[PDB]
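J.: Dumping the structure here so I can ask a few things about it.
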Amino acid sequence: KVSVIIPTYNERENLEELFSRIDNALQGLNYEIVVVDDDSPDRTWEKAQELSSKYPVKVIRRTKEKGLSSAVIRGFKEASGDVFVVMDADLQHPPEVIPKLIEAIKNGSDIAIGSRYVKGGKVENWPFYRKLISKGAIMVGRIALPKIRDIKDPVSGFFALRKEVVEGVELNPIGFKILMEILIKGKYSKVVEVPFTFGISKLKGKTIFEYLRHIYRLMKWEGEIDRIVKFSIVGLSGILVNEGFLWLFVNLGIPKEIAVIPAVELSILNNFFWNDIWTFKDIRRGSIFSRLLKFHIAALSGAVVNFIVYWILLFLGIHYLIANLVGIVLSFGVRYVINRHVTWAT
Ligand SMILES: CC(C)=CCC/C(C)=C/CC/C(C)=C/CC/C(C)=C\CC/C(C)=C/CC/C(C)=C/CC/C(C)=C/CC/C(C)=C/CC/C(C)=C\CC/C(C)=C/CC[C@@H](C)CCOP(=O)(O)O[C@@H]1O[C@H](CO)[C@@H](O)[C@H](O)[C@@H]1O
Ligand SMILES: Nc1nc2c(ncn2[C@@H]2O[C@H](COP(=O)(O)OP(=O)(O)O)[C@@H](O)[C@H]2O)c(=O)[nH]1
């Protein structure tokens, strides 16, 4: 039995077409429609209860708690199906792909994502710059949350999941996107993605911080924020050991220009040690030597980046200290990422 969770705000002119084509695609099968409307200044909450004659439609309206992810959480609570399908009422999400979503869940996947960006997937009547802010955020997600590194459209509002995935789980009401909360905090072993087409208005830069604020939150939960802190404490530890050996070498008659080289190299080694027994102690794999060599490529990558970022900022007219500092900060940035996805890959 399938519950099709449709959260709404000001959506009257679609419920007809919506329910018609939901029912059309699911003809015969055991399904319901749980609608969660947050007291719409629109007839929606009433028109749905109206349409509950032709179509299997439950309608909960709430007067005290609103928000999309807030709804879907309740949409889970108030459902009664073996499989949840979540989508949007506007019809940007086609009810006809819903049968693919469940079939996929039938053949053993825990979560079936309706995906813009798998082979088969399409986006139309979207401009290039709105099309690629998308792939760019998605790209911040996949890199920053290694759990979902391999998911093409992990920010979809259109997905199906077994009821088990999200039960006994405190999903977060605020979270900007609920499918994300689920991929991070839910219980599962398999995820597929189904190709669909995004069907036939702007959004300020404030929600961009809201999306990023979500990702920072997922990160604290996942422990990455914790790792990054410790990684930084080593980084400082290395910045110290680099200098301490330099002084120790110039004073023993090693010309600074020769001296710097063992200095930096013992500094890369020091860094490797403490990261491999503190920050990424959990996720070590294979040869320690192969991990060591990996770390070197990451150090080097961090340095090449510091350099390039510094000069490009300078040439843009940025103050040398800001430019030097932004150089260091994006250097720890890239060094971490590579270490996280290559040196200690998972
Ligand atoms: C360069 C280096 C990597 C800097 C390090 C970065 C930092 C410092 C890392 C520090 C360590 C930590 C943070 C680890 C994590 C790292 C991570 C966070 C970032 C690292 C990745 C790096 C920085 C990327 C770059 C490194 C570069 C400089 C290198 C030069 C080479 C290359 C060529 C350079 C390219 C430049 C690069 C690619 C820029 C990446 C960002 C761009 C600018 C796009 C930001 C966009 C986001 C933020 C907008 C908000 C999202 C909206 C869009 C929501 C809305 O989403 P949707 O609408 O789609 O969602 C839908 O919603 C609708 C509702 O209608 C539903 O119907 C749908 O189903 C669906 O749900
Ligand atoms: N109940 C409820 N539904 C919402 C809310 N926000 C959006 N919706 C519904 O979500 C679907 C698409 O949401 P949309 O606003 O386009 O995406 P968003 O930008 O991530 O919030 C539509 O069917 C809306 O009716 C909300 O706060 N409460």
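Here Swiss-Prot sets the residue numbers for chain A, with the shown residues being 2-201, 207-352 in order.
Any Cβ shown, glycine's included, is placed from N, Cα and C.
Here's the feature list from Swiss-Prot:
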type	residues	note
MUTAGEN	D89 to A	Decreases enzyme activity
MUTAGEN	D91 to A	Decreases enzyme activity
BINDING	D91, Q93	Mg(2+) binding site
BINDING	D91, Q93	Mn(2+) binding site
MUTAGEN	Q93 to A	Decreases enzyme activity
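Have a look at these and tell me how they're positioned relative to everything else.
T.: Under the DSSP three-state reduction, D89 (mutagenesis position) is assigned to coil, being neither helix nor strand.
Listed in sequence order, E12, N15, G200 are the same-chain residues six or more apart from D91 (mutagenesis position) with CB atoms under 8 A from its CB.
Non-local contacts of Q93 (mutagenesis position) by the CB criterion (under 8 A, 6+ apart in sequence, same chain) comprise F199, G200.
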J.: Unmodelled stretch of 5 residues from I201 to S207; how many angstrom between the C-alpha atoms?
T.: 13
J.: When you measure from the Cβ of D89 (mutagenesis position), which residues in the chain that are at least 6 apart have a Cβ under 8 Å away?
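T.: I7, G158, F159 - these are the non-local Cβ neighbours of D89 (mutagenesis position), listed in sequence order.
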